[PDB]
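Asks: After the structure tokens below, expect a handful of questions from me.
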Amino acid sequence: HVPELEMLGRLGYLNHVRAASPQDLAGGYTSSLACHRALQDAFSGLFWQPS
Amino acid sequence: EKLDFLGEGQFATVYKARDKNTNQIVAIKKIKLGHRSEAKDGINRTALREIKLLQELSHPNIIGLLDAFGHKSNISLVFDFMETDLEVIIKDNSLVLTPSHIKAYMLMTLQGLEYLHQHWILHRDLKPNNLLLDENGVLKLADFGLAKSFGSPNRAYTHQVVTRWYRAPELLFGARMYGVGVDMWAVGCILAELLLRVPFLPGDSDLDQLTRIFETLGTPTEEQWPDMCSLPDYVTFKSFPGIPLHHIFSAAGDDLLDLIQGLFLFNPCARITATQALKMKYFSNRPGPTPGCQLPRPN
Amino acid sequence: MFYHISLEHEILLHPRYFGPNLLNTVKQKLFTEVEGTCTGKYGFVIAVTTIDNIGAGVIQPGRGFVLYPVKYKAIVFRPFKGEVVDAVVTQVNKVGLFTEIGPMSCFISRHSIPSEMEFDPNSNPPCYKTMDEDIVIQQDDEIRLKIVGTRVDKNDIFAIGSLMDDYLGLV
Amino acid sequence: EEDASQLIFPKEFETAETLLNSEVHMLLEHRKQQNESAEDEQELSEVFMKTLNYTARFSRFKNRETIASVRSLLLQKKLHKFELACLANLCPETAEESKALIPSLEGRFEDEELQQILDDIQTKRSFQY
Amino acid sequence: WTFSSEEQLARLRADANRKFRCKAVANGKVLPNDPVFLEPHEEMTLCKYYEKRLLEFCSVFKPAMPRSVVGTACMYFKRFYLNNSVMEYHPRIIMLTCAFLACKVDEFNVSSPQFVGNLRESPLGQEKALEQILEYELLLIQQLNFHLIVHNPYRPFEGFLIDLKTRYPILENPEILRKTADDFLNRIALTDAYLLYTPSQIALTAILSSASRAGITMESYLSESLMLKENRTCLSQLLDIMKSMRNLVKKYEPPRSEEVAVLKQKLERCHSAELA
């Protein structure tokens, strides 16, 4: 980047709008229920096991 | 306590001022930064690992370090003083001649890069002047303003960095991954500059630098350097063959050609490193290098 | 000038000439067809380097033969106006010198010959010698000329040359 | 029209790779090995024997990697594909002789750098066989 | 940097709380021995709630933050409180100072307004937050004892995945074993296993832990060799370490919602009482 001052211009403008439409979707309880379903399927899956 | 002024630099002005307590001469390199702005980054951590981790690592081929102090705005560096550099030997001043003294330069340069690669440290700032010389003639580096701690995998990082004169062929195209060949590319470029005493790669930006390198070394083919068309940022040029390296340089022995060819290899996975370079037939002959006493110094 | 580009020509194969390996039959026939010929766009095809790609079999009504668009890369030879190459003297006549550059025939007019090397019809072997007998240019000699004008014709292309230029003679 | 003195080339022969005598003689030598160590059943022709003999009559190189080295130094300068083969196949001696064969060479770089370029060509030139 | 065992960390952070009490009593402002201060056992909850919130702040960062950048800020929050208490320095500014001081050395294209524009408040309130970071940015450097030799477990994690997809032709799908292993490295990051173990053996433990719970149990992997195992040389000094890493994750107490709201109220009374 560039030091000195300069950056004080659009400082507050970028703070309000960071990215164009941020990917903030709650598809699975704040993106956390899908992590629990993947762990449960590994403990009891289709792995062939003896008796 | 200001003493004398030297010169400027890329992003830091060198000041020759004697520091306190320690009687050694300190060359303060003040980095121009900001402090007037509110939410300002101020100090950049690109040199934080330099003035905090260099005190632990001790090596003769690596520059020293004493203390460090600052406050966002003015970050005064505390480093040992050096006599001259390497650009003054070739550029402008042409009276200082080194008859068969280049062997001592590459011998002390590969040892400094080998010690940094062992601790997972890359010197991503190679340019024909960092090789600082002291009174005893000990070849040491300059500053670590672009160092980084890497590991086994190689991911994407910064681009369009490093001095445009000494640029790796994989860095000009904007490749996301890299490796040891980044620091091993400018090793032969500095060696090629001390032979003919002329700029070996006088190029401009990333587009002009590709023309000078390819017209002299060649174009990476499929058998040479694979994986080339898969990169998005790619340009199609002419089918450059390859100029030999034993006719461009006049004063060059047979053992010297065994090292220059291995350093200018377009394959980073097959490029020679520092351990295999010191075990070649060039650093094990009759013309032994000089310790540093017989090496001349500029005016 | 010797070049190396890619050529594409339609090769017709006889229906009886198939054999076990159909790809080997088309390859052996390609070397005995396009070689030795010359075109006005590519040049004199000498030999075929490496076969690139071979097309499928195109069948058209009224023509029992089979077609295979075989793509390859063969060397050519197309002279240009202003090329300076060597030649071999084949015939010497009082009207003009007859030289040939490989499969290409050249021609040198009388006005392009200096007055020193005058034709001598006295001796049996025709040659162009000077007055002081310095150099002798006779049959089967290595000389040099400059191409003035090229011309293509079936296979034996024509390219007139000149001799008045300097730095020539027996090289 | 086409002109080799002013580099007036058509759209088909503008970026084409040029070949010299020893290069064509090397590729034609591989065809001769396919007739001696295999022969198959088909015979060649007299044109192949006359072309192979004409290339070796004016050839001056031997090794494969040596030929590719001559075409390398003649490319980094502001030249052309046609001027590259004229300075590699004929193998000029002096710097003034190079410009006498190419009319478009005088209007380029000076003779101070051209003398160093011809030093590598004369070094790799096989004087004897 | 690694230390030794859990008993060593039980005395380093305990002496930091008693060190601040020596300067708060000898002043005549706060009554000695009162519930106003925070107990050393109560500081464990504050070191877990703000650490989990720091992980969520890095996930919603723009653009895509690298893996080693997230784990870098977690190493600065633990080594700072080894010599200081949580009452003198509020964790609200500490977790933002450690995150702002851990996004440059990894060669990431980021500027000053890009890191600030991430909270959910007014733009004018974000300007005062960085002004207090400068007062703690210079102090955070001196509190690290000049120790920046740090290595995140996400770096050697990509090296073990190549050995499994090459020596074992069956296990050729590294995308399946990647999601089940990233969650294990995040749970162990909240404990104290980074300052007590080698960062090279942490990535190896996540491979055997995520594979044993799925069914595919490698029995010949321990008999092979992969660059001196990135740990020790003997085989007996390898099973006792992996069993201790999973014990800290199972015994990890999550931050209770009924305790964070109480500790934050008692912590604000010390900062508003003029150095207390």
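All chain B residue numbers match Swiss-Prot; in order, they span 13-311.
Method reported for this entry: electron microscopy, 7.2 Å.
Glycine is no exception: its Cβ is also placed from the backbone N, Cα and C atoms.
In case it's useful when we look at the structure, here is the feature table from Swiss-Prot:
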| type | residues | note |
| --- | --- | --- |
| ACT_SITE | B:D137 | active site, proton acceptor |
| BINDING | B:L18, B:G19, B:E20, B:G21, B:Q22, B:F23, B:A24, B:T25, B:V26, B:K41 | ATP binding site |
| MUTAGEN | B:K41 to M | No effect on interaction with HINT1 |
| MUTAGEN | B:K41 to A | Total loss of activity |
| MUTAGEN | B:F91 to G | Enhanced capacity to bind ATP analogs |
| MUTAGEN | B:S164 to A | No mitotic repression of transcriptional activity of the reconstituted TFIIH complex |
| MUTAGEN | B:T170 to E | No effect on interaction with HINT1 |
| MUTAGEN | B:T170 to A | Total loss of activity. Total loss of transcriptional activity of the reconstituted TFIIH complex |
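Have a look at these and tell me how they're positioned relative to everything else.
Replies: In the three-state DSSP assignment, the secondary structure recorded for B:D137 (active site, proton acceptor) is coil.
Non-local contacts of B:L18 (ATP binding site) by the CB criterion (under 8 A, 6+ apart in sequence, same chain) comprise B:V26, B:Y27, B:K28, B:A39. Taken residue by residue with DSSP, B:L18 (ATP binding site) is part of neither helix nor strand, so it is coil.
In sequence order, B:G21, B:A24, B:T25, B:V26, B:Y27, B:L89, B:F91, B:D155 are the residues near B:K41 (mutagenesis position), counting only same-chain partners six or more apart with C-beta under 8 A. In the three-state DSSP scheme, B:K41 (mutagenesis position) is classed as strand.
When secondary structure is read from DSSP and collapsed to three states, B:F91 (mutagenesis position) falls in the coil class.
The Cβ of B:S164 (mutagenesis position) has no same-chain neighbour under 8 Å that is 6 or more residues away in sequence.
With a 10 A radius on its CB, B:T170 (mutagenesis position) counts 13 other CB atoms from all the protein chains.
Look at B:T170 (mutagenesis position): DSSP puts it in coil.
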Asks: Counting distance between Cα atoms, which of the recorded positions B:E20, B:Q22, B:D137 is nearest B:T170 (mutagenesis position)?
Replies: B:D137
Asks: Taking CB atoms only, which of the recorded positions B:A24, B:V26, B:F91, B:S164, B:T170 fall under 8 A from chain E?
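Replies: Cβ contacts with chain E under 8 Å: B:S164, B:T170.
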Asks: Mind telling me which of the recorded positions B:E20, B:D137 has the densest Cβ neighbourhood, counting other Cβ atoms within 10 Å?
Replies: B:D137
Asks: Of all the recorded positions here, B:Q22, B:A24, B:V26, B:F91, which one's CB has the most other CB atoms within 10 A?
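Replies: Output for this query is B:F91.
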